[PDB]
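Have a look at the structure below, then the notes.
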Amino acid sequence: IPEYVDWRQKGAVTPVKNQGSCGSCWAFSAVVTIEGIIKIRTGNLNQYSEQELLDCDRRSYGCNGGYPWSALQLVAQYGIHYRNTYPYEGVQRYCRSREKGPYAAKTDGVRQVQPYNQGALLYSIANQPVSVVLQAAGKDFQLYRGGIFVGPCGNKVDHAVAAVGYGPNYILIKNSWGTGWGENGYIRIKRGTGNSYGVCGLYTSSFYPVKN
Ligand SMILES: *[C@@H](C(=O)NCCc1ccccn1)C(=O)C(=O)N[C@@H](Cc1ccccc1)C(=O)N(C)C
């Protein structure tokens, strides 16, 4: 697989969003992967609804947190609407999937990347954007402004983001904290250190949707 991968260059990544004060990272992470796979499969880059997942995935806790796997399972079973049809409000409301008409896209399943394995994650990233988790609680992560992030951070994963690329010494991540955070909304996290958990526990729980 290539030495450098960047899904933004291939037109598979939509603009950076801001989740606000709502703990909806899981929904954002899941949506990036859906937007990516639909582009790779159909050739069309569309934006999908984080709000729908927030309101409809009852296995998750709305603005209190949730699971990317669960959100991806919901899109596989039912489907998802376009972001303009069901826009982000930043607050959990009732599931409005029904009133908004037929779904825009549907996936066929979800697979998990072999955890604690850098190679497995890089292979998945080379194929499509992947939902990954990491420890974001530390002030070093929160105040990241640029460069290759090496930490400091432990492996107490608490934030769901998405891997959209990589390079020789980094994994490119799309965060959901607005364009003013990090590298225009992105973070390049150090890879190849020999830490099985990954920098900030990056290799703990990674999922991607299956289409076709
Ligand atoms: C993610 C959330 O949105 N966190 C960001 C909060 C923040 C900080 C600064 C500025 C703006 N927003 C959310 O908590 C969440 O859903 N966390 C999950 C991640 C996870 C971890 C392991 C497996 C699956 C999902 C979480 O910690 N739990 C579900 C426990």
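The residues of chain A that appear here are 134-345 by Swiss-Prot count, in order.
If you're wondering, the header gives X-ray crystallography, 1.7 Å.
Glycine too: its Cβ is placed from the backbone N, Cα and C atoms.
As recorded in Swiss-Prot, the features of this protein are as follows:
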- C158: active site (ACT_SITE)
- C158: leupeptin binding site (BINDING)
- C158: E64 binding site (BINDING)
- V165 to S: Slightly enhanced thermostability and higher optimum temperature; when associated with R-307. Enhanced thermostability and higher optimum temperature; when associated with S-169 and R-307 (MUTAGEN)
- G169 to S: Enhanced thermostability and higher optimum temperature; when associated with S-165 and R-307 (MUTAGEN)
- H292: active site (ACT_SITE)
- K307 to R: Unstable. Slightly enhanced thermostability and higher optimum temperature; when associated with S-165. Enhanced thermostability and higher optimum temperature; when associated with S-165 and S-169 (MUTAGEN)
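Not one of the mutagenesis positions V165, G169, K307 has a CB under 6 Å from ligand 1. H292 (active site) sits 20 Å from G169 (mutagenesis position), taking the CA atoms of both as reference points. Counting only the Cα atoms, the space from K307 (mutagenesis position) to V165 (mutagenesis position) is about 8 angstrom.
The Cβ neighbour count for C158 (active site), using a 10 Å radius and every protein chain shown, is 23. Reported as a whole number, the C-alpha separation between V165 (mutagenesis position) and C158 (active site) equals 11 Å. Annotation for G169 (mutagenesis position): same-chain Cβ neighbours under 8 Å, separated by at least 6 residues, are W140, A145, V146, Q261, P262, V297.
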